[PDB]
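Chemist: Below you will find the structure I want to go over with you.
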Number of protein chains: 2
Amino acid sequence: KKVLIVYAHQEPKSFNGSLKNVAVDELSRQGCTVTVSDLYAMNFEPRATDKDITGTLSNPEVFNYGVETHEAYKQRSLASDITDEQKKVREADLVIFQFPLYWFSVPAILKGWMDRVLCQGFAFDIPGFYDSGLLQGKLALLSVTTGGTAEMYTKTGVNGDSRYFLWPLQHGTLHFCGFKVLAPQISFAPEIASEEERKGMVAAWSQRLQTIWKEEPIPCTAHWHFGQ
Amino acid sequence: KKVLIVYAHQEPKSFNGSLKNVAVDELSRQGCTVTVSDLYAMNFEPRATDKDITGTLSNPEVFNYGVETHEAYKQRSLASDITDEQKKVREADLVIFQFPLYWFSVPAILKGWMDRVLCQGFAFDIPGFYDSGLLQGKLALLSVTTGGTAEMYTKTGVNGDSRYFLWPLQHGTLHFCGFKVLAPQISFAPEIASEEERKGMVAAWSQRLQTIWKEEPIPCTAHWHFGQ
Ligand SMILES: Cc1cc2nc3c(=O)[nH]c(=O)nc-3n(C[C@H](O)[C@H](O)[C@H](O)COP(=O)(O)O)c2cc1C
Ligand SMILES: Cc1cc2nc3c(=O)[nH]c(=O)nc-3n(C[C@H](O)[C@H](O)[C@H](O)COP(=O)(O)O)c2cc1C
Ligand SMILES: [Zn+2]
Ligand SMILES: [Zn+2]
């Protein structure tokens, strides 16, 4: 089995850093092939620009990012930073995203990875999405850490249920590209927690990873995210 | 009245470009004070890094972006690009976000604006969020364009209701910072539409802007976004 960890945290000594490291330790112990894309260390480009296509454009007068990257993918003219990520995804059986929640979503550096790496022709097609998605047969998992407590992330809590913010990521992005979505790993408020509680959350993730290949994906539907 | 348009599109000749320009035209005609932050033209930095603080870090051994930027805001040691955006937001009565929908969310360049500009001490505090957010008294409006049709963005459609993807932006971000949220302007599938239909969508936005100051904000709640 091959795993890609797309990691988005500035500090190796952080709780995010610890979750990424135990995932590497545990999956490596199992004999999996492991690759980590440490976005901040890579100074990963988040902006979707005309620099993402090398050589000449399909329409140089009117720049359309979607059209240009779709054509560049088919013509093998995408920037090397994008194709390097695409090769990692193409080979992966499982893609784990490790990140702190920023504004109920991914940090911009990781949003940039999604915007630029998951181009038409590679991840999805127009038309050719959801179960017609080009990353079918692959698994994806969001391992998120929050500032807010589990209680704040409930239906009647100030932030609403944690499943509400998962919709654009799990459904709009991952499911759209054909991934089977494994249940998210949500590590609530580690900064507020004790050293023992943090060790507990890190151990819970390592223990979950021991049987990750036996898991069934979630039914990635509106009912799962919002229903009763 | 003072308006800030935070604009995220690479192409001035685009439909997004047209929506931004008619907003400038109409608001300027009304006599409003108008400022546009054209993120791609500014090469706006989306990454949340240690480069966003120029002074002595509160903890140089373990970098915590949230803590460091909160302190840097209070000390006036944030990078000038952040400070420049904060001044525009501080003076604005209304903040319009003009952008194409990328993965059920904002393009990464605009996610970066939210991550870096809306720091603790400026946009919110603990306590001092949601109805007590520091941007209370201000209005915010999302003017979004999509690839998907209105029909795809319905409860029984493949993408689910359009309100579902608005939650992290409207509630998790804007309402969290104390903004009152005006109803979104969603311009569905302009690329698929005819030249006449595109003119119609641009005119509908210009027409709506004529009476924008008379609008009441939406009740930015879980019920509004998801029903029941
Ligand atoms: C720019 C920014 C935005 C944040 N937005 C949220 C948010 O929407 N919800 C939340 O619960 N925490 C939010 N947080 C807090 C982080 O999620 C939290 O600090 C992190 O998950 C802790 O993990 P770490 O100790 O490894 O950094 C935000 C933090 C920053 C810096
Ligand atoms: C990286 C990327 C991601 C996109 N994700 C979505 C999406 O989640 N939903 C959608 O309906 N359209 C999506 N689109 C299509 C754009 O929203 C659409 O092309 C744009 O709104 C059209 O406006 P414009 O002609 O001014 O660029 C995406 C486009 C790109 C380039
Ligand atoms: Zn789904
Ligand atoms: Zn709200």
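Throughout, chain A uses Swiss-Prot numbering, with the displayed residues spanning 4-231 in order.
When the header is checked for method, it gives X-ray crystallography, 1.5 Å.
Heads up, the Cβ atoms here are built off N, Cα and C, so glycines get one too.
Copying in the features that Swiss-Prot gives for the protein in this structure:
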BINDING   A:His12, A:18-21, A:104-107, A:148-151, A:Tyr156, A:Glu194, A:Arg201  FAD binding site
BINDING   A:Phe127, A:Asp128, A:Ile129  substrate binding site
BINDING   A:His174, A:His178, A:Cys223  Zn(2+) binding site
MUTAGEN   A:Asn162 to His  Loss of activity toward CB1954, no effect toward menadione
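Quick one: how deep are these features, and who are their neighbours?
Modeler: A helical conformation is recorded for A:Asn19 (FAD binding site) in the three-state DSSP classification. In the structure as shown, the Cβ atom of A:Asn19 (FAD binding site) sits within 10 Å of 23 other Cβ atoms.
Here the Cβ of A:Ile129 (substrate binding site) has 14 other Cβ atoms within 10 Å, regardless of which shown protein chain they belong to.
Packing around A:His178 (Zn(2+) binding site) is summarised by its Cβ count: 23 other Cβ atoms lie within 10 angstroms of its Cβ, all protein chains included.
Counting only same-chain residues at least 6 apart in sequence, those with a Cβ under 8 Å from the Cβ of A:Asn162 (mutagenesis position) are A:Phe107, A:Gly151, A:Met155, A:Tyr156, A:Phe168.
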Chemist: For the recorded positions A:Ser21, A:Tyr105, A:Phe127, A:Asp128, A:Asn162, A:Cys223, return the ones with C-beta distance to chain B below 8 angstroms, or 'none'.
Modeler: A:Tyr105, A:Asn162
Chemist: With A:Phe127 (substrate binding site) as the reference Cα, tell me which of the binding-site residues A:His12, A:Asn19, A:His174, A:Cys223 is the closest one.
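Modeler: Nearest in space to A:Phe127 (substrate binding site), counting only the binding-site residues, is A:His174.
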Chemist: Under DSSP, is A:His12 (FAD binding site) helix, strand or coil?
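Modeler: SS state of A:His12 (FAD binding site) = coil.
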Chemist: Could you tell me which of these binding-site residues, A:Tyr105, A:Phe107, A:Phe127, has the fewest other Cβ atoms within 10 Å of its Cβ?
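Modeler: With the binding-site residues A:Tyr105, A:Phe107, A:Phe127, fewest surrounding Cβ atoms within 10 Å: A:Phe127.
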